[PDB]
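Structure first, then comments.
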Amino acid sequence: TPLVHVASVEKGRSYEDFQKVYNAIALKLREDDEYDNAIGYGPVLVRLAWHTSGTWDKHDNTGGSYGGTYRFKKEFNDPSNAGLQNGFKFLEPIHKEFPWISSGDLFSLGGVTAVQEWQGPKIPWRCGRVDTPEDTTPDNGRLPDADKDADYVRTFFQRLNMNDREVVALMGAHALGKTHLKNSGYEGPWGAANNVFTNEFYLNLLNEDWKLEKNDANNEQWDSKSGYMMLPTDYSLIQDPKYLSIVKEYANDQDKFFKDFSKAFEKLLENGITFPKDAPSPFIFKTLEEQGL
Ligand code: HEM
Ligand SMILES: COc1ccccc1O
């Protein structure tokens, strides 16, 4: 008994319209560069794209990126979403400038733009998510716990139709930002200061000396002498031997990681959506840098 959500292109819009929205996001990312101690809005936008998509349930096609339901009270007030209001607030003037783009399209695009502007891989992106009403908003509790093991992570991701390679690729987005004690009960960055997407998540897991410590919220997290941290679920990826092999593969091949992340992150953002046979192809946006902007 799955819902069907057919992508419907915003009327009359083409690649050049979405490139403009991409440019607006990217220009503001450049501009509001002080946010979160000069980290900027990139990681919170990537987290917003993931959380608005990762409520999906493959079994009945509820949740997912299609409806743009984060805009409603129940979803924005999810404890799992604590802090994401910042990303929503970043995107408000973009929505105000381009009132024609659906919410789900703007949520998902914000993540694609962040990744790409941080010099991550090109993520192909398709339009046509259509806003759905308040009673389509998924219930809280569909996003994953951080305090769990490899078995939990494996099972969890099966609901999002993600296999081991995809799960390991996705998680490497943790290299981007940091946990904030007030949002999640975890504190610190996964890696070095940076304004670039890399494969450092996998390098850190493997090369840092990790100690299992209690943070100020009385929760365990793996801490390193460099000031980095790993969630129990992150650390689970080197405790499970199947995960471990993939961690090593990406730690040793930046291009492989980029390609697999791009594919998985696009799949994540597209789960639950039926695209017509005559839907446009995915768009690959140029970065500001490739445009000389
Ligand atoms: C088992 C899976 C996962 C768990 C338990 C988890 C949990 C968390 C937690 C607790 C935070 C810190 C929240 C805060 O305090 O601000 C965080 C941040 C973040 N997450 Fe994950 N996450 C998971 C998977 C993913 C995936 C699949 C992606 C995207 C591909 C992702 C992207 C991010 C990013 C970019 C941040 C940094 C946000 C910021 O710097 O403000 N995570 N995650
Ligand atoms: C409901 O309006 C919005 C949708 C997506 C991003 C920012 C907004 O203000």
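Shown for chain A, in order and in Swiss-Prot numbering: 69-361.
Note: Cβ is positioned from N, Cα and C throughout, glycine not excepted.
Here is what Swiss-Prot records for this protein:
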{"type": "ACT_SITE", "residues": "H119", "note": "active site, proton acceptor"}
{"type": "ACT_SITE", "residues": "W258", "note": "active site, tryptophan radical intermediate"}
{"type": "BINDING", "residues": "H242", "note": "heme b binding site"}
{"type": "MUTAGEN", "residues": "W258 to F", "note": "Substantially diminished activity"}
{"type": "VARIANT", "residues": "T120 to I", "note": "In allele 2"}
{"type": "VARIANT", "residues": "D219 to G", "note": "In allele 2"}
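Here the features listed in Swiss-Prot are placed on the structure.
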residue: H119; record: active site, proton acceptor; DSSP (3 states): helix
residue: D219; record: variant position; DSSP (3 states): helix
residue: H242; record: heme b binding site; DSSP (3 states): helix
residue: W258; record: mutagenesis position; DSSP (3 states): coil
Alpha-carbon spacing, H119 (active site, proton acceptor) to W258 (mutagenesis position), which is rounded to whole Å: 19
From recorded positions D219, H242, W258, the one whose Cα lies nearest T120 (variant position): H242
Residue, out of the recorded positions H119, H242, whose Cβ gathers the largest set of other Cβ atoms within 10 Å: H242
Sparsest Cβ surroundings (other CB atoms within 10 Å) among the recorded positions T120, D219, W258: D219
